[PDB]
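**Q** Encoded as structure tokens, here's the structure I'll be asking about.
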Amino acid sequence: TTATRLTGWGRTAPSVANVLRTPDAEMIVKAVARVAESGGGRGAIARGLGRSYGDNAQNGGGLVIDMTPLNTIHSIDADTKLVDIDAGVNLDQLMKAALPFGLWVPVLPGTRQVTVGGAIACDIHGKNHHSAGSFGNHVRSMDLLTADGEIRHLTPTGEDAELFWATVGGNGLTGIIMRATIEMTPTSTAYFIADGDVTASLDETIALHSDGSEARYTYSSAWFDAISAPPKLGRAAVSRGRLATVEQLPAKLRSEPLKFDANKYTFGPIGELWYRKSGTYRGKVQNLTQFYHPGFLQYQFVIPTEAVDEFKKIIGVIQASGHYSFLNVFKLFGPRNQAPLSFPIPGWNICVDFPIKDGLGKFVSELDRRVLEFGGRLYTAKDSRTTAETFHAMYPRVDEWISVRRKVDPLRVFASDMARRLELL
Ligand SMILES: Cc1cc2nc3c(=O)[nH]c(=O)nc-3n(C[C@H](O)[C@H](O)[C@H](O)COP(=O)(O)OP(=O)(O)OC[C@H]3O[C@@H](n4cnc5c(N)ncnc54)[C@H](O)[C@@H]3O)c2cc1C
Ligand SMILES: O=[NH+]c1cc(C(F)(F)F)cc2c(=O)nc(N3CCN(S(=O)(=O)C4CCCCC4)CC3)sc12
């Protein structure tokens, strides 16, 4: 145990906590039993690799259990497609161990430096959400250490389904996920076949994503112009694809198919042509880094699908705001799952990255308001400054969730800055 100052990736909202770090699960079981006996008393919260920007993995004046020591891969099985892994396993470790079995991590986020625990607790998503859903959809079982000190073996359709789906996306506030079983996606290669497309306006970007062409791709995302004024506003470089088969690989690659490996023109018409040519293509074979991985306030929201005029209004609001975001990711989500606090819903999702400067705070509070008004929501993994009232209206099943949480932790053994800020205890 060590008094430490914790922050999310965005290095904001620091608090000091007693960070327990042990590879012995039993010591984690005791640590919880010591907290549950001494009242709530600021409680405890699990931490993974600290990739949430927010305050969901910190607990000012309480216990923070570092789960990364507990990183044993117990088994992988290519016939069942199941991996059995401790919660502190990360998706890069997992991805590399699973490939020799013909198995693919079913949901990968923009970084592979996240733990399995954090992937479940934030119910993370990726470029294949419209074809695969989020991470919780592929969990077949997890062992949850609850406030009573018992370890419950939960399944998605068992008798404890309710607690299972409260843990999916429950930012650790139902207990510590010790271990889980995931169903992987079968693959014969570590490569993608990608199609690329460049649009010139927001209206075209929208139109490309509503042709029906998204149904031909399992992975899809886009880089998104949020600075340029209309008509350029919302032009995008779209990148869509599928996991390749061995047959579609070049000869050089079919022997190890599963192995993991002019500036004055830029803003002128010649730059426009180059960007469009380089960004337009078909059938390009790419490994994971090339396909998936090509001071600040990180902000992410989704607008339900039908509300397209509303989504266009929000992009216009951002462009006229005087806050310039260069690194913006756009994607059309597909169906949601049954976790009450799961962030993804079918509709228009986008991430923006704002330089911290005067007026930004108040401008993002207004963004919150328009996002809420238009039926959307923010992502806890990206947030540390929204209000409980805003969050509770964005998430109309919160009360349903809070009820489950109070049954399993009546003494508030599990707690985080986020839970206090967002009124989730
Ligand atoms: C560069 C970057 C790109 C990202 N891209 C994406 C993306 O494409 N899609 C997406 O959905 N997210 C994305 N994220 C967010 C990230 O995937 C999530 O925040 C994820 O939860 C981080 O995992 P972690 O192990 O770092 O968890 P932490 O940040 O350490 O913790 C996050 C939450 O998980 C809980 N938790 C962790 N381990 C356990 C456990 N064993 N038991 C119970 N609760 C636990 C914590 O209590 C906390 O509530 C990105 C983040 C960054 C920095
Ligand atoms: O956040 N919302 C997202 C939503 C999706 C979705 F919807 F498709 F699923 C996908 C992604 C993704 O795939 N990757 C992301 N990253 C964030 C930061 N960086 S960086 O910009 O590359 C780098 C920063 C510092 C130096 C300069 C460049 C690394 C990657 S975010 C993201």
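Chain A uses Swiss-Prot numbers throughout; the residues present, in order, are 8-268, 284-316, 331-461.
For all residues, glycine too, the Cβ spot is worked out from N, Cα and C.
Features from Swiss-Prot:
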BINDING   53-63, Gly117, 122-125, 129-132, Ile184, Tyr415  FAD binding site
DOMAIN    19-194  domain 'FAD-binding PCMH-type'
MUTAGEN   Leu368 to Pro  Significantly less susceptible to Ty38c inhibition. 7-fold reduction in catalytic activity
VARIANT   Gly17 to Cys  In strain: TRC11; Ty38c-resistant mutant strain lacking Rv3406, but sensitive to moxifloxacin
VARIANT   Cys387 to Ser  In strain: NTB1; BTZ043-resistant
VARIANT   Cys387 to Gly  In strain: NTB9; BTZ043-resistant
**Q** For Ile131 (FAD binding site), which of the three DSSP-derived states applies: helix, strand, or coil?
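**A** Looking at the DSSP assignment, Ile131 (FAD binding site) belongs to neither helix nor strand, so coil.
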**Q** Hey, what's the Cβ neighbour count for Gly17 (variant position) at 10 Å?
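**A** Step by step: centre on the Cβ of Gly17 (variant position), count other Cβ atoms within 10 Å, giving 20.
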**Q** Count the Cβ atoms, other than its own, that fall within 10 Å of the Cβ of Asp62 (FAD binding site), considering every protein chain shown.
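**A** A 10 Å sphere around the Cβ of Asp62 (FAD binding site) contains 29 other Cβ atoms.
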**Q** Given the recorded positions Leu56, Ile131, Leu368, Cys387, which one is most crowded in terms of C-beta atoms within 10 angstroms?
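**A** The largest 10 Å Cβ neighbour count belongs to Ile131.
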**Q** How big is the Cα-to-Cα gap, in Å, between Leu56 (FAD binding site) and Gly17 (variant position)?
**A** 13
**Q** Near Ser59 (FAD binding site), meaning Cα within 10 Å, which of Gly17, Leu368, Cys387 (recorded positions)?
**A** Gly17
**Q** Relative to ligand 1, which of the recorded positions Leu56, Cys387, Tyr415 have a Cβ found under 6 Å from one of its atoms?
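**A** Passing the 6 Å Cβ check against ligand 1: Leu56.
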**Q** Spanning 15 missing residues, the endpoints are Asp268 and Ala284. What is the Cα distance in Å?
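**A** Those two Cα atoms are 30 Å from each other.
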**Q** For the binding-site residues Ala53, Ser59, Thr122, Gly125, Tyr415, work out the Cβ neighbour count at 10 Å and name the residue with the minimum.
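**A** Counting other Cβ atoms within 10 Å of each of the binding-site residues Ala53, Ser59, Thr122, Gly125, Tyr415 gives the minimum at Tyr415.
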**Q** Quick one: of the recorded positions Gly17, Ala53, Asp62, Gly125, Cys387, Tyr415, flag those whose CB is under 6 Å from ligand 2, and say none if nothing qualifies.
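**A** Cβ under 6 Å from ligand 2: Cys387.
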**Q** Rounded to a whole angstrom, what is the C-alpha distance between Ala53 (FAD binding site) and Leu368 (mutagenesis position)?
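**A** It is 31 Å, counting Cα to Cα.
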**Q** How many whole Å apart are the CA atoms of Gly125 (FAD binding site) and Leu368 (mutagenesis position)?
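**A** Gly125 (FAD binding site) to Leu368 (mutagenesis position), Cα-Cα distance: 23 Å.
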**Q** What three-state class does DSSP give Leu56 (FAD binding site)?
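**A** Looking at the DSSP assignment, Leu56 (FAD binding site) belongs to neither helix nor strand, so coil.
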**Q** Helix, strand or coil at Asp62 (FAD binding site), per DSSP?
**A** coil
**Q** Taking the Cα atoms as reference points, how far is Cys387 (variant position) from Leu368 (mutagenesis position) in Å?
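**A** Distance (Cα to Cα, whole Å): 12 Å.
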